[PDB]
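Asker: So that we are looking at the same thing, I have put the structure below in structure tokens.
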Amino acid sequence: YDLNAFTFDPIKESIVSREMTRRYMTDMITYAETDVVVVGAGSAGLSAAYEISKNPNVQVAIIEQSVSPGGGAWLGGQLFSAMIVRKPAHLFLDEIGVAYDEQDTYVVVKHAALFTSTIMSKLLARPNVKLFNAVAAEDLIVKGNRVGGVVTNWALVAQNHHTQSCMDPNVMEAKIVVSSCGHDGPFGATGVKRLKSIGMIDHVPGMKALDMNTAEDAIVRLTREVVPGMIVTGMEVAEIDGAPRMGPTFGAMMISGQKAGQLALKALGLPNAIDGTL
Amino acid sequence: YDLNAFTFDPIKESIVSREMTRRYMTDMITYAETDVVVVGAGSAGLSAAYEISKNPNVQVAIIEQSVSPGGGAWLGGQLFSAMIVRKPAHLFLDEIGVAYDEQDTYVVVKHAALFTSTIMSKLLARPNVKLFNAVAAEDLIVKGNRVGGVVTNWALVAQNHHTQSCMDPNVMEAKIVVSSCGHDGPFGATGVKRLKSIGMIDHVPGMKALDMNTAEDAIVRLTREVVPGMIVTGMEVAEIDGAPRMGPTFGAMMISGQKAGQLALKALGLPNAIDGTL
Amino acid sequence: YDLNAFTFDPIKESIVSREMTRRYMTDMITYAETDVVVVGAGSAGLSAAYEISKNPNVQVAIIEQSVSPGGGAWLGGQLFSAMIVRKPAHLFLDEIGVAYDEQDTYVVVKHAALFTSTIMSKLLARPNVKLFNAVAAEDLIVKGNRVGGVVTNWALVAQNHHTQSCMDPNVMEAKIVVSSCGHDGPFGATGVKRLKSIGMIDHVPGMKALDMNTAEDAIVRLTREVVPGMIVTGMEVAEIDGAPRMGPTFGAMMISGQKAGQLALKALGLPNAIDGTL
Amino acid sequence: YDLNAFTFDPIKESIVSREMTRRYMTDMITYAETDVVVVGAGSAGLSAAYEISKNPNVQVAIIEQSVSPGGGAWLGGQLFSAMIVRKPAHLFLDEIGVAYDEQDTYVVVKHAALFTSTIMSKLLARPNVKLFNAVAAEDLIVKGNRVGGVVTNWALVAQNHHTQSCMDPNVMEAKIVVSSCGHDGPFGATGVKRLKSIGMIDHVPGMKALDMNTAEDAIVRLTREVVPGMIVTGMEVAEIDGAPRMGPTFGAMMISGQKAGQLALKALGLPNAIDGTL
Amino acid sequence: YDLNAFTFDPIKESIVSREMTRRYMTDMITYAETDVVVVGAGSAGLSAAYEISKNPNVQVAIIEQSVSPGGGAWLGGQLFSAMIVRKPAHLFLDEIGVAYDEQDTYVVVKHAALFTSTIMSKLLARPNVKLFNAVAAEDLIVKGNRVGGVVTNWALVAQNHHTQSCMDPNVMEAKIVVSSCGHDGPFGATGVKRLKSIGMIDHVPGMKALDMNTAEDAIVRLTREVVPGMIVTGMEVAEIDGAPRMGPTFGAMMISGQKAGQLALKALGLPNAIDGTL
Amino acid sequence: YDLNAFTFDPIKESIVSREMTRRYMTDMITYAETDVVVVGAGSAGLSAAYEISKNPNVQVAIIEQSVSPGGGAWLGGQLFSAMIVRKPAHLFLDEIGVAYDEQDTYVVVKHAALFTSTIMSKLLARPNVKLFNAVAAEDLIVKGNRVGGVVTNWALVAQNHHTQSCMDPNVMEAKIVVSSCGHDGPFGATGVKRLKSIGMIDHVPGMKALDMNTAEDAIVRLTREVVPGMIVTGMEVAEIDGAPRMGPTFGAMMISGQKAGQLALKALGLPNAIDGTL
Amino acid sequence: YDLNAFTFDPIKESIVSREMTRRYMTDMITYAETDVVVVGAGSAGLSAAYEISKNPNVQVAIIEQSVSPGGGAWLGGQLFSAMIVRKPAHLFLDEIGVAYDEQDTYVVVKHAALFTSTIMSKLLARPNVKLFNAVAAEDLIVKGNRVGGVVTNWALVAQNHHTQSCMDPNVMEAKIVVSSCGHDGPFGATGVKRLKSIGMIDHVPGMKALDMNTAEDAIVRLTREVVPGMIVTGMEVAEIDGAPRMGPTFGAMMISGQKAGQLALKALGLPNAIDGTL
Ligand SMILES: [Zn+2]
Ligand SMILES: [Zn+2]
Ligand SMILES: [Zn+2]
Ligand SMILES: [Zn+2]
Ligand SMILES: [Zn+2]
Ligand SMILES: [Zn+2]
Ligand SMILES: [Zn+2]
Ligand SMILES: [Zn+2]
């Protein structure tokens, strides 16, 4: 084509609508009963989805309330750019294909956005992954003390129940829920806060003050299937357990998310790194 | 008449004013002491008022804070249209004259708005029914151990005590109050929250996580005269009892409401389906 | 069934989701290219859709930004209930089946909500009609000198472009658009304001001060195909033409809407009352 | 009675409701066609109503959007208390029975609230005066280039058309409207701003900068029947005419309002000070 | 003077400023140590101030956060006008000179504003009373478990500590504080809520549901010196004690306030009705 | 004193109140008619007040709407600290006693806050200077063709005319007004916007795009008595004249202010640097 | 230079940017591990930083969330100017060079702004002091049982986690943190509220009611290293200890701050007035 004399092939508006609709319809029908739902597309949730979907047989829905995925991983600290990842999580960066400046006990990715865009590109390309962005998980499906999926709505509806006539949610059944809701914002820690309000867990003390050396090891260690059918990963772990926060460093999110992914595979009865069967 | 050359008969502005004033103020005088007040015109409250007002002896005031009645029954889930009603509540739809597409354990009304408009149209035509919309129930009338009506105001006043000099409420005495306030919004669960703040009940746990099979049977079961003079119906039942929620399905709202209406007839000493005397 | 011992047939959450999704997305595909789109489900828009859809050949989509349809027709004036309809528009009420208390030059419907629910119930039951509520028309489709449909989005999105990353709209092609957006609210007069901002008309003076005798005859008279492909009806007519307003009387809305429907049938080449071929 | 052992006579809640309702109903029926409506109960509007209602045969409705009447006359300047009134308007204070500290060219009432409460008490006691507080004039009634009354609503509705489904206004016919809307607030200058938007006057330049000596004489001089059926008085005069403001002094408001009252009597064909017939 | 040819005597702007300033200064100096401060100028606070200041030797400061005094006594219920006062409180109306329509167990003042304006006019005329409107009591002065006055600020500052750099309060010492803060609004029940937060009282259950017959007698009975140096009166009594509310009736406010006034006189060691020494 | 065993001398709350009241109200009386009022205590206004008040004959009131004085001079750009001052304005820094790091065509003050605090400390110590902070100039006093002072109120009142009953302003007469209101914020360019709305100047184009080399020389040049009685200085000059802006450099503000001060001395008939008589 | 013909030396925009960037980022690197961080630049925090930085060996970072430093020390009470300082804290004023009007048990600084500007000017000139304004301390660094610095962000970010994708904080390590966050505003008492939410202290009762004689001595007394690594000073002490407040008097803030500074020097192992080694 010539950028100086450019013509698009013709279109009809109604075709564009119908293509989008049909495709979103079929996705919602498929994923109404899914193997894994990941709630939250921050560094931890992306890392978990990336790890799980390496198994091509596993269906992965990602529910993200924001229009943009990525969570807090578009920046470092104080609106600066550099992303510090402590060793040995730089091996995870190697696998995804993200360059870094190597230091002695850590590496520096030149922009957090480079990690986030790269992992998302590789993740979203896979046929077994679907991103439902601009959609919130408002609640859980819980039957006989097992989490069995999530209660969904458009994110803007979920934040506007006070300004309109009622707007019921939808429902997505899942074998395993990976809750990766962070701590930040009006949606922070949605999943663990709901476990508490329905009496399935007893306390959500909230994250403690900052201590990077304690926090990152603790967050990985504490990542687990918290109740039957629900794994918690990322900063949401610190909320439920009262672990210290780590601030502007990203290794624990990546590793927590990877561990959560392997826990989800285990929960599905599939080869996994938790068992040593992978 | 001719749509091409159309003339309305003459009017005067004063006539319009006086018509609306004389009629509304007459209705307020009529209903200031009444048989039943239904608080909330959602699916459960409309169903309750519909059921009660089948008896002509019985005067029924419906108090609805929104300008529009209907509550959460203008939509299905995720801003979609279809209204799922589990059997055998399709027999209630048959009685009201709402068509549906039948499936094995449920039916589908093509638009929630078709239910709501249809039942409202039949209900409002009745001479013993009065809709006071744009009016909130701010509080209860309680004398000794018994609910004896509601404390009312324009909904916008009830929402703007923070912005103007004080604006006292009005009062409506009733033999029975049917509280159908839902759980959603700033007015969610007004009646049961008030029973708790005045010490007449102990807790309002809030609805639990979603489980349609448990929730709908539970809401019907738990629909009751909670304290002397006050029946609670619809999702407000889940709030008081800590029942699971059901999300985008509507049978329990209709049946809970119908049961609440029958309980109100029984409380008034009238033939009813609770006793088997209807 | 027994209200004392009540059991719903079994369900699964996934069934409810898939039912609502399959049906809504099927409707969107059906109506993405359609015969008539009515924007606004107030008294004028409901009247127009009611009139058009008397012809079964004609597919009619109603776009309503609010969750609740009905517009300003849930109340009379000053939050009072009575709906004044000047003669001879009481003949339209007769046709729809809405009772009234007759006076000399007008009739009184006991509650505006009785009109609105009744006409909606009859309208929505029809197979050729689809209500897309909680959906705003953000813009028009205009090709050359002609309106060819509407640009749509969830209403909450259309109201929240200031708070999230961009969220493109959808598109619905139509042979005729009937714009019935009122004057009230942030969406008041959307269609005529847009004709002005794209240069297809010159001014939108806004409604003038109140004069019922002038206003209602004027609104009917001025109801028209304003530009090729687009009819304007109801109070949106006053905005474009600088007509006086009428306040709490509703005959002109019903008759303007009826005339707009007949004008749409005429524009589609069908038997109609404008020509005298119905 | 004994303040140490006090018992009220018994009451029924429904009686209180019915008394308020019946009385407000009859007032609204009476005043739906009134001789004078005064819009705004600030110092100018109170002064105008006080002057007019000295004729016991003249019906006076006062429409005030705030719950509290009094407008800007509860304080002096900068939240201080003293009310400066230039001579010879202290003669007006003498008539109403408001004490002052007399200085050479002006007097000082010790609290603006003393003037406001005193004039209101004397005004409201009269049988031909009715105060409709918490009610806004949203618009005018205009028929054939004469103002014929006002379009009313509850004030909170008039400020909330953007948050609810539409809420039509009511209407009050009047022989003469006295617009006394001030300049301050979101309702400031309602009446003259509407004259401009409907093309009945051509410009509303807004008040000029402060100059007490020019402003107070000018405001009195310019008080007039601005268009047929509508007198403007008080600070709203400065808005329409572009007169200077006067800030924390009150004589012109009192005298403007008195003049407006005498102009209203003249407009009604009654003895008055404008003609020298009183 | 001639309303047709009117001239004010000359003024200088700076004189107006200086008069207001000097006068407000001297008032604030005088009242920085006062005999009684009444917090809240609603029906109860006005009634208390009116009762106390019948003793010309007693200094009374009234602190009212709103620009307009009067509290909730500008209206009846539901924005209607009539003020119901149960017998025998109509004797209080007789004393103040407020007309009413006499019924069997109650009387009806035609507009609540007639009571409020009349009592305020008589109250404010007295030399020993000062109204500090647009000023909030933010806190109490408490020394050795006795209330010794109030912590004040301009009301707008008291509501804007979140939008500006810090703005310290002022202080007013008092022999007795009469707290009459109502229950309504963001300032509702200021005085009793502060007693609770500083541990001087133990519970503030809040007002119970409506029951006029119980409430009005209870409110009068419970009006008292709650802690040394502080009397509570009006609806604030119901907040501290958990008494029922009474809604749109005004006798208890008047009588509570009168009793509070006589309690204040007693606390000052002066002749009073509590002792039978008056 | 001993920080380990520290006792303050005794106080009484009333003393503190009376001290603050007597002093402030005395200052208001002093300055109600004054020589110069400076509106705005940003870098330009502080510089102007500093320059003028070098003459002891001259009384200078500074009106600043914010609680904190200093305007935009607490920071450099992008929330960084360093304050760039182009030569030869470093000579003004020398005079005030502000250190800097010298470069070739400019100097760097280490923190903008060091300039602002330093100049304020020297300015405020002077007996002829009074800072009225938390006070806005809402309007001008204009008599005939000449500015003669300012219309003042508490800043929060000036921002809350939409939320309360009216609150009149106060007035300060001045021989000269120096308007230094900046361009930023809701109060940006108050003085020049007012000249335009009262018709004394024709346009306020607003500042143009950034060009430091053009802008700083232009702002100094254009600093002038714009209309009789009123000098405009600082970025408010760019707004009136359509000059380019300079962004994060401060020399023009200091020099414009100094020139404005010299112009004020000249206007007062005093020795000045404009004429060469200083 | 000539104010009549004024030319600035040339500049380039890039130079200004690079100057501000290089300097700020150099300061951030310097202070990322530092001796003392003072959180809050109100009267107590400025006094503490002033006291500490008398020792040149000691690096002191001041973190202030507002753009303007100074806290509540720009005004006295009720937006009045005079700053009351009880003796013997006037000796601290003597040392800083702030003039006052002496009384018997206290002195009066003519404007609070004179104190604040003066102390800031002396403080900020010192080479060992850095003001990071527009920067909030969001959290603490806590390792084991000890506070080791602060978690920082731009203040606007710290206030806008609800409106944007996540924005991680930054970190500053410190040997000692002096928390001087006041009680006022959304950031009031940040440090002590955090000690409570992480479980390091048990309660934050909040300040009690006003009692100047008790409060000021108590605040000095209670100023302490509350937990290892963290001193609390100023009104934040009242919040943690439930001390009474003092309102518009400032001696305790200055003395508490001075004591806090001496406690910080002692904690650093340096000569100090707590020990008597200074
Ligand atoms: Zn109330
Ligand atoms: Zn819901
Ligand atoms: Zn777009
Ligand atoms: Zn309207
Ligand atoms: Zn004003
Ligand atoms: Zn700027
Ligand atoms: Zn975070
Ligand atoms: Zn404070």
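Per Swiss-Prot, chain A residues shown: 51-328, in order.
When the header is checked for method, it gives X-ray crystallography, 1.6 Å.
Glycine residues also receive a Cβ, built from the backbone N, Cα and C atoms like all the rest.
For reference, Swiss-Prot lists these features for the protein:
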type    : residues                                                                                                    : note
MUTAGEN : A:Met70 to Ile                                                                                              : No mitochondrial isoform produced
MUTAGEN : A:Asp77 to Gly                                                                                              : No effect
MUTAGEN : A:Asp85 to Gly                                                                                              : No effect
BINDING : A:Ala94, A:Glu114, A:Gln115, A:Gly122, A:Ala187, A:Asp218, A:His233, A:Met285, A:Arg295, A:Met296, A:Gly297 : substrate binding site
MUTAGEN : A:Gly121 to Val                                                                                             : Disrupts thiamine biosynthesis
MUTAGEN : A:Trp124 to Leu                                                                                             : No effect
MUTAGEN : A:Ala184 to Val                                                                                             : In tz-201; disrupts thiamine biosynthesis, decreases the overall protein stability and the speed of the catalytic activity, but has no effect on the octameric structure
MUTAGEN : A:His211 to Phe                                                                                             : Disrupts thiamine biosynthesis and DNA damage tolerance activity
MUTAGEN : A:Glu266 to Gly                                                                                             : Disrupts thiamine biosynthesis
Asker: Using only the Cα atoms of A:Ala94, A:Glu114, A:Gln115, A:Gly122, A:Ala187, A:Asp218, A:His233, A:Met285, A:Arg295, A:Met296, A:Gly297, which the record gives as binding substrate, return the largest interatomic distance in Å, rounded to a whole number.
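Answerer: Pairwise Cα check on A:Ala94, A:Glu114, A:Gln115, A:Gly122, A:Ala187, A:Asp218, A:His233, A:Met285, A:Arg295, A:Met296, A:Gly297 gives a maximum of 37 Å.
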Asker: Rounded to the nearest Å, what's the C-alpha distance separating A:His233 (substrate binding site) and A:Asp77 (mutagenesis position)? Just drop the number here, would you?
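Answerer: So the Cα of A:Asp77 (mutagenesis position) lies 29 Å away from that of A:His233 (substrate binding site).
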Asker: Can you tell which of A:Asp77, A:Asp85, A:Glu266 has the least company, meaning the fewest other C-beta atoms within 10 angstroms of its C-beta, among these mutagenesis positions?
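Answerer: Counting other Cβ atoms within 10 Å of each of the mutagenesis positions A:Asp77, A:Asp85, A:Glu266, the minimum falls on A:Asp77.
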Asker: With an 8 Å cut-off on Cβ-Cβ distance and a minimum sequence separation of at least 6, pull the same-chain contacts of A:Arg295 (substrate binding site), or say none.
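Answerer: When sequence neighbours closer than 6 are ignored, A:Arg295 (substrate binding site) has A:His233, A:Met257, A:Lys258, A:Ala259, A:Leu260, A:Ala265, A:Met285, A:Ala288 within Cβ distance under 8 Å.
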Asker: Taking DSSP three-state, what's A:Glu266 (mutagenesis position) in: helix, strand or coil?
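Answerer: Looking at the DSSP assignment, A:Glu266 (mutagenesis position) belongs to a helix.
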Asker: For A:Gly297 (substrate binding site) and A:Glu266 (mutagenesis position), determine the Cα separation and express it in whole Å.
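Answerer: Per the Cα atoms, A:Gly297 (substrate binding site) and A:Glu266 (mutagenesis position) stand 10 Å apart.
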Asker: Where A:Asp85 (mutagenesis position) and A:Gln115 (substrate binding site) are concerned, what is their Cα separation in Å, rounded?
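Answerer: Here the two Cα atoms are 20 Å apart.
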Asker: Just to be sure I understand the packing, how many Cβ atoms besides its own are within 10 Å of the Cβ of A:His211 (mutagenesis position)?
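Answerer: Summing over all protein chains shown, A:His211 (mutagenesis position) has 19 other Cβ atoms within 10 Å.
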Asker: Quick one: pull the CA-CA distance for A:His211 (mutagenesis position) versus A:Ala187 (substrate binding site), whole Å only.
Answerer: 14
Asker: How many whole Å apart are the CA atoms of A:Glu266 (mutagenesis position) and A:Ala94 (substrate binding site)?
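Answerer: A:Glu266 (mutagenesis position) to A:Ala94 (substrate binding site), Cα-Cα distance: 12 Å.
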Asker: Which one of the recorded positions (A:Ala94, A:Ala184) has its C-beta surrounded by the most other C-beta atoms within 10 angstroms?
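Answerer: It comes out as A:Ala94.
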Asker: Work out the three-state DSSP category of A:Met70 (mutagenesis position).
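Answerer: Helix, per DSSP.
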Asker: Checking your reading of the structure: which of the mutagenesis positions A:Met70, A:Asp77, A:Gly121, A:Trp124, A:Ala184 lie inside a 10 Å Cα sphere centred on A:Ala94 (substrate binding site)?
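Answerer: Among A:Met70, A:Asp77, A:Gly121, A:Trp124, A:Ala184, the ones whose Cα sits within 10 Å of that of A:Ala94 (substrate binding site) are A:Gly121.
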Asker: Whole-number Å distance between the CA of A:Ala184 (mutagenesis position) and the CA of A:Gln115 (substrate binding site)?
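Answerer: Between the alpha carbons of A:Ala184 (mutagenesis position) and A:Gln115 (substrate binding site) there are 5 Å.
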Asker: By a simple count, how many Cβ atoms lie within 10 Å of the Cβ of A:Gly121 (mutagenesis position), its own Cβ left out?
Answerer: 26
Asker: Can you tell me whether DSSP puts A:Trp124 (mutagenesis position) in helix, strand or coil?
Answerer: coil
Asker: How long is the line from the C-alpha of A:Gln115 (substrate binding site) to the C-alpha of A:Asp77 (mutagenesis position), rounded to the nearest angstrom?
Answerer: 17
